[PDB]
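These notes are about the structure you will find just below.
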Number of protein chains: 2
Amino acid sequence: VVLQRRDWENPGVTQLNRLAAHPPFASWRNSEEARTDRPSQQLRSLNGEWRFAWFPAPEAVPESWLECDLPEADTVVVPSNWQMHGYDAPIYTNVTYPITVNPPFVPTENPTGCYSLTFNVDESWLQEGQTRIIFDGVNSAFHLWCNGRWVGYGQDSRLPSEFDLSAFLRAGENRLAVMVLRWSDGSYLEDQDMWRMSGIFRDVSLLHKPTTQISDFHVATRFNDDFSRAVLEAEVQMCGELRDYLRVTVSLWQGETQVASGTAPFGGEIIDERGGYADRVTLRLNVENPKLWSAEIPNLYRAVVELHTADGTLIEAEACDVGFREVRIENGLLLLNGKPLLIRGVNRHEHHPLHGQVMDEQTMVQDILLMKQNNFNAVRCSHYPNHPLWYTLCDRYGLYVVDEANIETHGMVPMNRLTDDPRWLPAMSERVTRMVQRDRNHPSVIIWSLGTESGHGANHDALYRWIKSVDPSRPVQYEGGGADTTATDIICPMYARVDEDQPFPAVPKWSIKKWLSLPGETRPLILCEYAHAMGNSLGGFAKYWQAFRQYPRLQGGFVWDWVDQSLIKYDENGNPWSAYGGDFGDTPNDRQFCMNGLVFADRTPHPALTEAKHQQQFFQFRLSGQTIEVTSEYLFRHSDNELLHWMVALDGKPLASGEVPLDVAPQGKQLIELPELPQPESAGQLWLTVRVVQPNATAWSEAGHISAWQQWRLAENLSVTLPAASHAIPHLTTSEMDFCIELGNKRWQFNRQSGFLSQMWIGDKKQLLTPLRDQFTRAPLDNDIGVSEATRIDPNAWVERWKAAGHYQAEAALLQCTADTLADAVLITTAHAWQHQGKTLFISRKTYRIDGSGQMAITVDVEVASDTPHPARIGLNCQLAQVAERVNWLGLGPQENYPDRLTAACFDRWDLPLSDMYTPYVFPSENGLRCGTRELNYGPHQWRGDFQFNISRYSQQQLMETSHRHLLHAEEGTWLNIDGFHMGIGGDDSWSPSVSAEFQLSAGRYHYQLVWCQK
Amino acid sequence: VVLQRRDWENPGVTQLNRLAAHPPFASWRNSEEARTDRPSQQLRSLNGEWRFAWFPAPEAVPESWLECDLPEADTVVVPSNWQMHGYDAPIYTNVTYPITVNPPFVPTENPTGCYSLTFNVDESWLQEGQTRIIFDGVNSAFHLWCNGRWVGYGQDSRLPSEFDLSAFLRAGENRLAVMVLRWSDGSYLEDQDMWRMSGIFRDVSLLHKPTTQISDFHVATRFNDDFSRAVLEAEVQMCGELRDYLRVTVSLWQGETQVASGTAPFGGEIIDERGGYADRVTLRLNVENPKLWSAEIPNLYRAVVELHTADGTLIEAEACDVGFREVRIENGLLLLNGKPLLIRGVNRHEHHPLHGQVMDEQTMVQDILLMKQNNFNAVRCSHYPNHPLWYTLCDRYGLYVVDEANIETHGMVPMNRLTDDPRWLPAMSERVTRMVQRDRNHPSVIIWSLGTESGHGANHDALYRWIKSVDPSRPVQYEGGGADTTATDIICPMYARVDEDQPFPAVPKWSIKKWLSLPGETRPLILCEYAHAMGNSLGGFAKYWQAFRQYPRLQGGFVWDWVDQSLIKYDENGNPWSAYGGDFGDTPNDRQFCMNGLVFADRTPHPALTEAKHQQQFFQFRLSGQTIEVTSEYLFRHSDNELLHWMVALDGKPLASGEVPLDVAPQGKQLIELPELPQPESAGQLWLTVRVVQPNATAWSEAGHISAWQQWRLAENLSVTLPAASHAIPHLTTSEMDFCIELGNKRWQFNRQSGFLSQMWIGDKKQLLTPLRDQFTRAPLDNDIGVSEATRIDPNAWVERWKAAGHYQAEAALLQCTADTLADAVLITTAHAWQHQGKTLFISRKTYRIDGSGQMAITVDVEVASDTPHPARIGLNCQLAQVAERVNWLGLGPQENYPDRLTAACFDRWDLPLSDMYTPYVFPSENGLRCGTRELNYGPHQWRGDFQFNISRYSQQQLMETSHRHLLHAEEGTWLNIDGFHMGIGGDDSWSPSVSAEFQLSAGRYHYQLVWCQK
Ligand SMILES: [Mg+2]
Ligand SMILES: [Mg+2]
Ligand SMILES: [Mg+2]
Ligand SMILES: [Mg+2]
Ligand code: NA
Ligand code: NA
Ligand code: NA
Ligand code: NA
Ligand code: NA
Ligand code: NA
């Protein structure tokens, strides 16, 4: 019958014989074990070694398999995705569905996973009560057999499916058989931008409950106006036979102290003309001066729910963690415990590079620590309900959660083709309701979300009202259909810009500042997705946070996203490398669009991460005279684990420094008086750096953790002294093909046909492998490329503007090249013009001055044609012969920084190994820049001026021709790029031009100067 | 798989392979036929003779039935209910489920109907296009096979279920097999107070459409401030292969005149980031000064939707009737076309005494004509979507409709057990959504309803918002959970009273005047059920209408209900009788509670109908001197078919009459002067009577139809003349046992032991069969009985208060009986005491004065113990010897009227046959009373005074002992009851006391006088 019905091609059938959803159960038979959240004997794990066989379709599955293990089958770990074991390929597609769009049908070649397990069941579990099996995650649909008999069917990859096995088991050995289909009618609602995989990827377990049992329970907390009194309200439901002797007790614990308690018989209030719920009871407990829950201080109580007899004999007990907090919207502001929130959030998919989409505790804890260490306070479950342990961990560590239902239909045309169709309402409702029924008691969950990218349909409206009706404690949001529909309490756009309107038809993304004050609008605005962190990204990030602070109704957003979705492949010699879309034969695919993280697959930080930490600081600073003003952005806590370190330095050289304790109230101010500063000996700029240090370790950080910092310029003494004139005078040697200059053990050569410095000698040794030439291009970033491909060009992306304008193909034509001997120097003058098909793009005019002391002063003036696309950079490059261990500079650092992403960097003297001067982005591009530099040292070379640079073993050319980082090979010597000017990187999104006007190189005339010498 | 799946015990499966729901289609291939609504060749009826066999379960059905006709099966007529043909019993239950409550399961003994049909299909339908089958109604679930192969499955008994037969049909003979189950998981949502039947009870048809087709269309009409401009908006959706040459044209017609037109290609406006619906188009037509639709004047246009090509080739045509009207709630008022409605409504089930739940045109038309003739302007579809033809007739004749979803869970405990469970959301949503998708283009449908008596659950909220999202042109209403929840735009209580609060816990029925002004309340109030019309009922009906008129926000209600649900059975002689609950072996049952109508099952009126007509009049009246002031309650029309008849009479005798045209604007007044009336000579009371008459016939009434009336007392001249002094004197004859009085041929006898008038003689004929005695009781009405039964007594009911107090068993004790001889008369004086168990209930003191003219003046004074329950009446009864043909009276008439139901009756001189003085209620009770009577004539007898009376061949004893009207037999002679005072009949409901305080007999001391003579 099962192969005849094809329930996996019927959106009217989403389960068969499946049990009702509920909060996490353990069925404790002792109240103390429940209180302390220790393991339960009534909850067994079935994870471990199972039997597995792969089939191309469900028609290919032999009928013997229902009763006998297949000898052809293998032994594999569960939980797992079968693509991670090599049985078939994982696919990466973004918008376009991985199957033909023909609802409700799927392909006839539908890969099939046959899992089986032989296991023991104890006699005690069968004599009394109810034994159930629980599958936490099966992708995407499945049929279940026990001892050869059919049990039932289930869909939705991301929520538990449970079945009663009481009538099916025997004492001793038992056999489970699970048939997992890769594709089903459920797939039409699971079109998230991620790897498409399948199998049993979350926990399997077995739970024993009594016959008379707790079948559901709800906890609520409401408050008086000043939060000095609370009422905890708990509604409990039972199953089994109803008797007068039955009782529930809900008791509230704080550590080992019981603070409140209530006991009552079953039989709720009268509800209508037919009475009340005889199988339900409500308990109300008064709590005076409750400790409140927030992400700043995650205060938790333990609630224990006991079903028992009047006389006091336990039947069973459940329990959960309780956080006393209020979430409400008033006067256009989202409030937590009466104060306006500021969301420092991120989006987080469940991803591991080795295990695929299987989640474990070690990884989850690793993620939460990094988040909190980097000033984040909120997370979005993009875009499905998470592993149940996630919520418990957020409750305990302190993070605000947006729990989101497993619905995305991005690939339909138009986007709401299913979500407006009443025949898809049943399948949709189950994905929203079963989420709310499971997670409604977690305090970390503050907002419900209806899914993502499914346009706006009437089904969203019904399900919105359903949530508001069953759970008034929490606001509901939904971005689809323009981000401000009747199905959202919060304006929640994706990738809307700070100042810039993007007036798309029907679904415009307004500037967030403008969006608030549209006629009739009153709601708060929090971006569900912003600052697309693909590759070298996060430009313009400070612009959001400046707006967030100034505008009360702008309350933050969630960065896209946390972690790169790369996977590990192995080569011939057995070495691992990071792979993205296409790398498995998967076609069509969306290549590297699956890598948008602030961290790599293995949780190493991208440079963008430090920019997020600095801008998301909790302390704000102002300087007046000798006075630092410190302001706190905390809403509830004092600065009880904070001190201020201050230091003053003269061009990197330390002069004075000290410490002061921080004692600031939430929203308060503290004025710190700096002592009399000693007077500086010499020329240079004085800088002040402050940083907030945490002396004591926490649950989430180490002793000495740095949480905030800020810099200021102090007094400047400009250099007014002439370097006393030297004895020596440089000598010029004119040839037809070269101008050569000599001074002691140093030699310079200017080629008279190319017009550039072709070689330079210290003593006798060659310093250059390539001539010193102008450069107006960069190895293109992901933001520069957008969705542009070889076979389908988008002419609007920056890379295509540059290609079509000939910027990459342009050839330097020499206009002028003269030499003159002066009293104490030699002066070389050059001029070049870069042309493409008869159009002059660039003109570069230079003078090189070599004086008696071996210093070379280079002066550059560039003209750029007003009607060419603004250049990526204006600077110089060369390949040095020398390979040295260390790079030393006086400028912004120590990490990678660009003009629109440099606020986190500080001015000082930095020193790193060469390999650190390279950011290993999986898709290679321009990387490693440092800005605002006054001095650079590498080997015996020193450059001075006011410039930006990168230094590495990889040419811009290798970087732009190579697609995977592991395919790069180090070149002879070190490629040096020194720019007078560099274009911003943008990243408000990664599919259209996103570099803001004030970071484009549009001035038409540019000037910079540099001194090159030996040290 | 069909027997193994058991899809009828699974609320997660409500259909298999069923096509989407849609507005009435006919697939016309000629535009002129679509416009004129003439028959289509592409829509065949399959109604007529089919084959049928009955089984006790689906397991008992032979497999040969799929392949071949069963020799044992009978030929029967479809549509029908198989209970109406005798195959099993119909069941009457009100609240309690007809099956054991154990969701989702049904009994293993499940009466199965096996239907089959052999039919031919036109050759062309096989070559190309799509052939579907439509079942408008199947009760309650079914499986379908064509030519032995399985097609699909269907639930919901009240909306059409459609299937594609294209891959199934063949040349020549085809056979349909339809397996119909009585019970399903669908029955849990179908617990309406009604007979429970089964089968194929609505139409069956075949529809042939092109492969490229119209699959959906919506029509909407919106207006400017004063309705002088309209825009008609029509959205159209297609199925099949998209071609650039395709087009849609929507044209609007009034008769043969095209008023507006619009044409466009497919491809709607951009909706989201993925574009728009390429398979859809939206047309907008301008209409200046549109004829507006209302129930007063049902102005209709015709819209024709053509799917064609660019060069003018038609593919197919659909169509509908369009009414230009706006429905909105503003400032707490329900407005139609800017004006506040006053709903004169009624609930109506689909019921026929012979054919059960099968509807036909003739019965439908008959129903509508009788409603309009009685001043009803609105109907409620209790409690499911009706036969499609009903909405077409309502559009055309003009009645406001409340379309109701087929959801009632009355029998659950608590009432919302299912409707609050997310696992019942899918089954529920299909009942709401598929109603709306079908009926949204009907103009007569002004309000959507979510069902009835299912409590208030979160599923109601979700479906409330769904309707408001897809159709904002109509308010949504729902009564469950207290009548004023968040799932209704209208306060819509059932049986809430005018002045009296009933503060039930959780779900109080506040008095309707009070309900309006509760703190925070702003909504309009229209009762969804009021004035329960069970048996002798509708007392206090005037009180509702007075308040409807004084309070702008009380906008009317729907009477419960239209027609008695009695069925026809046949006895031993084959003579018909009216049957109710229990008479088919059906048990448990709710007896006569299925009979609640204003009309009998055959559409003969109850007396209550005329009271509805009068209180619901559209013209109000005031008299001031010679001035009659007429006011119109019409909102839209002038009195263009209305004249006023006036007449003045002196104690029934005509003195003057006239006619005046009526020309009153909507909400207008008109003053009409009376000519000065000729002076009346003799004593008496003058009465003015006015009626409004329609001189011309309409679509719903004949010429001469009376639509409104009113009466006033004018001048009274009190009688002062002495009667003619008679010359004879009455003689007394005493014995120990009797006082006899004699005058001429006349003779009176008084029993000195009982104390009553025991016999009277006119010459030598006895006039009495039973002595003249006080009576304080009545054969209890349904309102008297309530839910009280022999096996479960309700002590609070009036009949039980009377039974327990001994009213029915009280025996008369004689206290005093004397005779005196005066100058010209004989005086008899009596005193009686009625006692029960040593307690005195009533005392009656009488005098009888028999004088020289032969007249007998009876004076009566009664005491009623304040602590006894107030009596049903204070009067006299006796059984007269004579049986006569006519009854003639001066008083309120001509129909049955009671003290709290007599506003419709007029004071005049009435003359009827004796049988019209008896109302044949199916469950017999007190009936046929007439109030305000000053003179009664019957045979040679005449009674003068100021009394209430009823006259018949049936004693109060027989009426109370007999349960069915057909089991009554005429008694010898005639039973007369003459009351001085009679209690009200009540009727606000029929399950608690409902007679208002001022219509109960509580004065304690009563007085009345009669004169009995032979005229
Ligand atoms: Mg399915
Ligand atoms: Mg997407
Ligand atoms: Mg079913
Ligand atoms: Mg009911
Ligand atoms: Na803000
Ligand atoms: Na992505
Ligand atoms: Na590259
Ligand atoms: Na009113
Ligand atoms: Na009834
Ligand atoms: Na009776």
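For chain B, we keep the numbers from Swiss-Prot: what you see runs 10-1024, in order.
Header entry for method reads X-ray crystallography, 2.5 Å.
From the backbone N, Cα and C atoms, a Cβ is placed for every residue, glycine too.
Shown in sequence order, B:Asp200, B:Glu417, B:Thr418, B:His419, B:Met424, B:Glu488, B:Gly489 are the residues of the chain, 6+ apart in sequence, with a C-beta less than 8 angstroms from the C-beta of B:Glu462 (mutagenesis position). Residues annotated as active site, proton donor in Swiss-Prot, with experimental evidence given as evidence: B:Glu462.
Non-local neighbourhood of B:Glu538 (mutagenesis position): B:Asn356, B:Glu488, B:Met503, B:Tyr504, B:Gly566, B:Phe567, B:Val568, B:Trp569, B:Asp570, each in the same chain, at least six residues away, with C-beta under 8 Å from its C-beta. Residues annotated as active site, nucleophile in Swiss-Prot: B:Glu538.
Swiss-Prot lists B:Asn103, B:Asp202, B:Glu462, B:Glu538, B:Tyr539, B:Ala540, B:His541, B:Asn605, B:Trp1000 with the feature substrate binding site. According to DSSP, B:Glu462 (mutagenesis position) sits in a coil region rather than a helix or strand.
In the three-state DSSP scheme, B:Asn598 (Mg(2+) 2 binding site) is classed as coil. B:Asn598 (Mg(2+) 2 binding site) has a Cβ environment of 20 other Cβ atoms inside 10 Å. If you look up Swiss-Prot, you'll see B:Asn598 marked as Mg(2+) 2 binding site.
In sequence order, B:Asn103, B:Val104, B:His419, B:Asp599, B:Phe602, B:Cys603 are the residues of the chain that are 6 or more apart from B:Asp202 (mutagenesis position) and have a CB within less than 8 Å of its CB. In three-state terms derived from DSSP, B:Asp202 (mutagenesis position) belongs to neither a helical nor a strand segment and is classed as coil. Quoted from Swiss-Prot, the note on the mutagenesis of B:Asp202 to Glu or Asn is: Causes a significant decrease in binding affinity in the absence of monovalent cations or in the presence of potassium ions, but only a moderate decrease in the presence of sodium ions.
While the structure shown retains the original residue, Swiss-Prot records the mutagenesis experiment B:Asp202 to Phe with this note: Obliterates all binding and catalysis.
In the three-state DSSP classification, B:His358 (mutagenesis position) falls within coil. Under a cutoff of 8 A between CB atoms, and with a sequence separation of 6+ in the same chain, the neighbours of B:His358 (mutagenesis position) are B:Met203, B:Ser391, B:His392, B:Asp570, B:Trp571, B:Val572, B:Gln574. One entry in Swiss-Prot concerns the mutagenesis experiment B:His358 to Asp, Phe, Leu or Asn. Its note says: Less stable to heat than wild-type. Causes significant destabilizations of the first transition state.
The number of other CB atoms found within 10 A of the CB of B:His392 (mutagenesis position), across every protein chain shown, is 23. Quoted from Swiss-Prot, the note on the mutagenesis of B:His392 to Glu, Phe or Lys is: Essentially inactive unless very rapid purification. Causes very large destabilizations of the transition state.
Record note (Swiss-Prot), mutagenesis B:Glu462 to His: Slowly inactivates galactosidase activity by reducing the binding of magnesium. It increases binding specificity. The unchanged residue is displayed.
In the three-state DSSP classification, B:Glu538 (mutagenesis position) falls within a strand. The annotation that Swiss-Prot gives for the mutagenesis experiment B:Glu538 to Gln reads: 10000-fold decrease in the beta-galactosidase activity.
One mutagenesis experiment catalogued in Swiss-Prot, B:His541 to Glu, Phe or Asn, is accompanied by this note: Poorly reactive with galactosyl substrates. Less stable to heat than wild-type.
According to Swiss-Prot, the mutagenesis experiment B:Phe602 to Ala carries the annotation: Decreases the stability of the loop 794-804.
Cβ neighbour count for B:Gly795 (mutagenesis position): 21 (other Cβ atoms within 10 Å of its Cβ, all protein chains included). According to Swiss-Prot, the mutagenesis experiment B:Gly795 to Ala carries the annotation: It forces the apoenzyme to adopt the closed rather than the open conformation. Reduces the binding affinity.
Annotation for B:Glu798 (mutagenesis position): no same-chain Cβ neighbours under 8 Å separated by at least 6 residues are found. What Swiss-Prot notes for the published mutagenesis of B:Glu798 to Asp or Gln is this: Small increase of the catalytic efficiency, when the sodium concentration increases.
In Swiss-Prot, a published mutagenesis experiment is listed as B:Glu798 to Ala or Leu, annotated The catalytic efficiency is not increased, when the sodium concentration increases.
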Recorded positions: B:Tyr539, B:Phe602, B:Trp1000 - member with fewest neighbouring CB atoms within 10 Å: B:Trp1000
B:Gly795 (mutagenesis position) and B:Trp1000 (substrate binding site), Cα-Cα, nearest whole angstrom: 4
Distance [Cα-Cα, Å, rounded] between B:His541 (mutagenesis position) and B:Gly795 (mutagenesis position): 12
Densest Cβ neighbourhood among B:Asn103, B:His541 (recorded positions), 10 Å radius: B:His541
Cα separation, B:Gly795 (mutagenesis position) to B:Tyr539 (substrate binding site) (Å, whole number): 16
Cα-Cα distance linking B:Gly795 (mutagenesis position) and B:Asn598 (Mg(2+) 2 binding site), given in Å to the nearest integer: 15
Entries of B:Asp202, B:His392, B:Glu462, B:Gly795 (mutagenesis positions) sitting next to ligand 4, with Cβ under 6 Å as the cut-off: B:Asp202, B:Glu462
Listed recorded positions with Cβ under 6 Å from ligand 9, out of B:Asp202, B:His392, B:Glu538, B:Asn598, B:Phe602, B:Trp1000: B:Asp202, B:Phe602
